[PDB]
Amino acid sequence: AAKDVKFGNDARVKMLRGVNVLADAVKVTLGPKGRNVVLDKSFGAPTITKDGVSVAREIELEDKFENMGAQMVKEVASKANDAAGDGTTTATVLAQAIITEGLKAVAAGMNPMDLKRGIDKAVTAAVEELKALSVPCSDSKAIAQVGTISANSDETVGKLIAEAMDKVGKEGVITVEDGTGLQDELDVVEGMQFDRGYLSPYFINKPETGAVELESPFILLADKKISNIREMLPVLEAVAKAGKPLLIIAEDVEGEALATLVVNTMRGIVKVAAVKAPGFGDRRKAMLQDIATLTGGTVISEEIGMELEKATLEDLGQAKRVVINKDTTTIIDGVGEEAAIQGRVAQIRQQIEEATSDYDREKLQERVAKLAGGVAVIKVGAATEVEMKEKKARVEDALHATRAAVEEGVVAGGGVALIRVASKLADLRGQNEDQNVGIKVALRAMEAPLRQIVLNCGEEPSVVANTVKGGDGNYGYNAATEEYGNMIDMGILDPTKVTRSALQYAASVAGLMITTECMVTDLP
Amino acid sequence: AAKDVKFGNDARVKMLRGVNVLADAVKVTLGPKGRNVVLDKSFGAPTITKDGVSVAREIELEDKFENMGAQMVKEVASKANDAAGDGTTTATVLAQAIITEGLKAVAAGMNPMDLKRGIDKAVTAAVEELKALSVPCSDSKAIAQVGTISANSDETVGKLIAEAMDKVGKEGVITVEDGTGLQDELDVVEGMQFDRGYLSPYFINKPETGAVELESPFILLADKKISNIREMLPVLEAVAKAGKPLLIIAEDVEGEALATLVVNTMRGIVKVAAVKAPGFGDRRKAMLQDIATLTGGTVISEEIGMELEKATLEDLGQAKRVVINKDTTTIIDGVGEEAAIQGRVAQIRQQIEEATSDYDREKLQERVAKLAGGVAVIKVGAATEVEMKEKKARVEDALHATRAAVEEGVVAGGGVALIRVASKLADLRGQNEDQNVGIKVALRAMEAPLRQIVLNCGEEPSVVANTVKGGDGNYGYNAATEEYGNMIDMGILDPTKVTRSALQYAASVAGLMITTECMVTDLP
Amino acid sequence: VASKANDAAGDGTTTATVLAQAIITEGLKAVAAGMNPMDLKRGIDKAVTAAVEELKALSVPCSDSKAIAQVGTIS
Amino acid sequence: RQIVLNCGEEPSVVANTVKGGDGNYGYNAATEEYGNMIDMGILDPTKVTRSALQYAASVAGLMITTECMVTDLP
Ligand SMILES: [Mg+2]
């Protein structure tokens, strides 16, 4: 495939437009008073939306290059959200702001390497400043606080989160299910969560969480790499007959059998999903054994001479629900009995006595944790189906912002925090007067979100911005009600994680681009 | 798929043309004196029609964008109809009226956010005003009144509706069947109706109601999610042999089995339809059981160990007719015996005594209602087949307007009611002089329909408009007979629901548009 | 405007321009709101005849050498 | 508002604080500080301030009452 190669300036100009199109389409939706974007949709009527993440997802441009620009900003703004629960649009908005001004600088004939340095300093410094502005959220009161605000003034959401954290801890694995009455319920139950994701996006059966949700599935617990679907066919037949879905948790599932199970749930013959096993090497086999104990399954270890050709249902583990992500598997209510589950904790307990190293310790206590610690399920109740799966949705929104608030606190939500931190470090210097521009570019980039919210509202940016800067702490402008005040008191807050992650992630891709010299791609 | 992105002004201009084309094709048919639109039809001779809903249906433009414009207005105007039984065209005609004027404003350099505010106030205000102009329709007299008017001066249609409501209540489920004599008949019969719709539009066998009509069908009452067509094949074989259609009322029917039954009624091998079960969670299983009792079917609950592989005809329920919509299922004359049906009411009756909550109460009485309350069937009689299925059509038209009148009353039909409410709130102000323009645009929009009817008739708008405005209450101009009078007395009325829905829905989409900043779509 | 400004006082031509660009912008915007432009004018004028009196009232004589130097300098 | 824009600060912030004062309070663009403009010796000759308003208005006025425009083919 012959390529089209672009250099230095051409490269960066293509890049820039690319990014502007992403940013102009996505940024107009930022406020509590964003504008609509109309997103055509093949058959039927277009979609009108104010949700940046929807707008983003659709942007792809004709000009490769331009496209590569826009795809790069998308990539990283999506990670911001990956790590924080939010900011995807903010990250994009800031990303433009740096790229634009930095990219002008390079083109004016200043030094890219220094502009990056400056920006990077300005970020480092403001991330600190954010830590300082940050108001902790630690007690049950504060937990319910950020939950209720994050779930839109609904006090009962705040409560339920507060209560869950209260039962399984601020770590504790907490999930949400569809509710069966009008009543909310909170139950702790045997289960577990581990940091492995689906092996193919095509397993997803609920694309709005971009996640897989299996009901009452059998669980295969194979300790080996699954390559051929041949090994599978006795188990997949017993499963298809019990009319239930199946989770594979093996070392891995590769090429053949993978692309097989994929096209097997594509046409919906047997719904299946597979994820790598937790951990690696020596502590893998122990950790797989744990999930066995949890779901009353049998581990199929090739190191004792058992093939998957010799496995009937009786071997498969079993749980009342399982939910997988991009990068998380969480098993809810495992049928494996307490006679066993406790007995295993008593085994692992003792392994901690015969620990002679510290790394061998935490690794055994993270295991005792996952296992005896449990998973807290919230059932969201409501009057009507619509209400319910809307409330359910907000419950997951808040749970997200709260887990976030716990870790790093909250700060002025309006754009405010970034406006603030930037007026604080407005002495900042570097050594090149090139790094100075770097720092300024970055600083003035940080106004972008506030200026944008205001703009969208149809008020004057410069004016609101200047008066937010005049103040201190979390004094800000609440675009929704047009009143200045203490943004936090007024219930307009972002987790610290999320404003930071936005900024860092914007800065990264902006540096990347200000230091790009070449761009390779396919021929038009 | 690379997109084509258009901003602010461009976007809006494209939208505007898009919406005009829809409106100018559609609006010439509005009056009792509309003009014809010719709608080409592939093989054979074209279609001449005066029916805005037909013209709309055909509108799709080449320029995406422009097309998006038209598609959005169609979307929303069709929901008006969805919620009221009429106004599809009016909603479009008002939609254009705001969009045109508000969109000129934005372009002139006034503030979108305020213009929307203004319009929305003017609407809010006139919706109230409408409630005031509204004359209730409550007693048997009034019911037959709006029925007869709505069925075109035919007093017998008014009667039959009046009589049905009179037997099963202004709520009670009332349907219409083809008549078998020259005589109309009214019968109440064991049956029921619940708020769930077809799972695929391809089930529709009578596209002019956009609805599915099955005759003497067996009913599968499965309590589970149906994924595989494997589970089905014994029951679909017994059903195909009895040469009768089949209704599935299971928790759901998914991907595989769904797209299967779909292509199974496409080539017409077995006519089938499936709809989700009523309600969710705990009260679902009870509610499914009720339909069982009603049709003497057996509920197949996986929670007792019964597969669909073990179900012969003897399990399927049975009713003399069933009709499904976009969003309604209604089961007419269930064979399930009165020994059982009454017994079930006596059971549920008692559950109300052992109610300790209010939500647990209404939920049990909505169940006693649906079941012992029954379904009232009108059979439309006539002399010839043509007459009959034309009369049958007007009977459903009136039934619609009546159900609607009941809920919110009737008002001056001629466009009048809007013309009136508008001349009432002609002081209205906002705060921006921008919002003022908003309110005016909106108000002056409200004349559109009257002006258009008059215009279609080939009389002078300005002049009839001015004289309708000079009057009060429901004095208006009856375009069909060119006489001013009391629109309601003269038999030219619109259910309150329908004039309001039309307005609100046109205002929504206009706001939406006046506040759209970006427009994404595929490349030409 | 710019030309006349200049035959009249040989200064302020940019301001003048700036003002007209401004009356016009705003005025046309109100013609699109559907005001009667002949009235827009009458108002603009009335506004102005008023503003001129106002100016003649703020004016204070410039008659020392210092002030004269300041107008020079600023010009 | 243009004086201020030409310095690359924000016209509506400057105009607002100027508007918030009295008599000859105004913004010294050169020194970027507020104060009394007479004392700072930032004097415009009245006859100019006045002619700029008069002439600008005189034509702008007519201009916004254009409804048709006649001219040559390109
Ligand atoms: Mg000068």
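Using the numbering of Swiss-Prot, the residues shown for chain B are 2-525, in order.
Header lists the method as X-ray crystallography, 3.0 Å.
Each Cβ is built from the backbone N, Cα and C atoms, and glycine gets one as well.
Copied over from Swiss-Prot:
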MUTAGEN   B:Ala2 to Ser  Complex stability is significantly decreased; when associated with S-76, same residues as in M.tuberculosis
BINDING   B:30-33, B:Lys51, B:87-91, B:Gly415, B:479-481, B:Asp495  ATP binding site
MUTAGEN   B:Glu76 to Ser  Complex stability is significantly decreased; when associated with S-2, same residues as in M.tuberculosis
MUTAGEN   B:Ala109 to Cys  Forms inter-ring disulfide bonds. Prevents ring separation and leads to the formation of high amounts of symmetric GroEL:GroES2 complexes
MUTAGEN   B:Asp398 to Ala  Can bind ATP with normal affinity, but is defective in ATPase activity. Binds non-native rhodanese, but cannot release the protein
MUTAGEN   B:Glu461 to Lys  Temperature-sensitive lethal mutant. At nonpermissive temperature, the rate of general translation is reduced and a defined group of cytoplasmic proteins are translated but fail to reach native form
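Listed recorded positions B:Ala2, B:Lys51, B:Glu76, B:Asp495 compared with chain A at a CB cut-off under 8 A give B:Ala2, B:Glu76 as the close ones. When the binding-site residues B:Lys51, B:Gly88, B:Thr90 are compared by Cα distance to B:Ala109 (mutagenesis position), the shortest distance belongs to B:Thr90. For B:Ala2 (mutagenesis position), the nearest of the recorded positions B:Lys51, B:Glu76, B:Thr90, B:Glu461, B:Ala480 in terms of C-alpha separation is B:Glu76. Sorting the recorded positions B:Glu76, B:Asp398, B:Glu461, B:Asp495 by the number of other Cβ atoms within 10 Å puts B:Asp495 first. Among the binding-site residues B:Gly32, B:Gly88, B:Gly415, the residue whose Cβ has the fewest other Cβ atoms within 10 Å is B:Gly32. Note on proximity: of the mutagenesis positions B:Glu76, B:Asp398, B:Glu461, the one nearest B:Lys51 (ATP binding site) is B:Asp398, by Cα distance.
Closest by Cα distance to B:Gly32 (ATP binding site), from the mutagenesis positions B:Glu76, B:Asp398, B:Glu461, is B:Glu461.
With a 10 A radius on its CB, B:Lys51 (ATP binding site) counts 17 other CB atoms from all the protein chains. Listed binding-site residues: B:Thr30, B:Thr90; maximum Cβ neighbour count within 10 Å falls on B:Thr90.
Contacts of B:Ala480 (ATP binding site) defined by a Cβ separation under 8 A and a same-chain sequence distance of 6+ are given as B:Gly32, B:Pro33, B:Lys34, B:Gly415, B:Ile454, B:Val455, B:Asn457, B:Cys458, B:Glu460, in order along the sequence. Summary: among the mutagenesis positions (B:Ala2, B:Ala109), the fewest other C-beta atoms within 10 A of the C-beta are counted at B:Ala2. Proximity to chain C, taken as a Cβ less than 8 Å from one of its Cβ atoms, holds for B:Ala109 among the recorded positions B:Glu76, B:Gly88, B:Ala109, B:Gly415, B:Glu461, B:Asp495.
The distance from the Cα of B:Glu76 (mutagenesis position) to the Cα of B:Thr90 (ATP binding site) comes to 12 Å.
Between B:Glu461 (mutagenesis position) and B:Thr30 (ATP binding site), the C-alpha separation comes to 17 Å.
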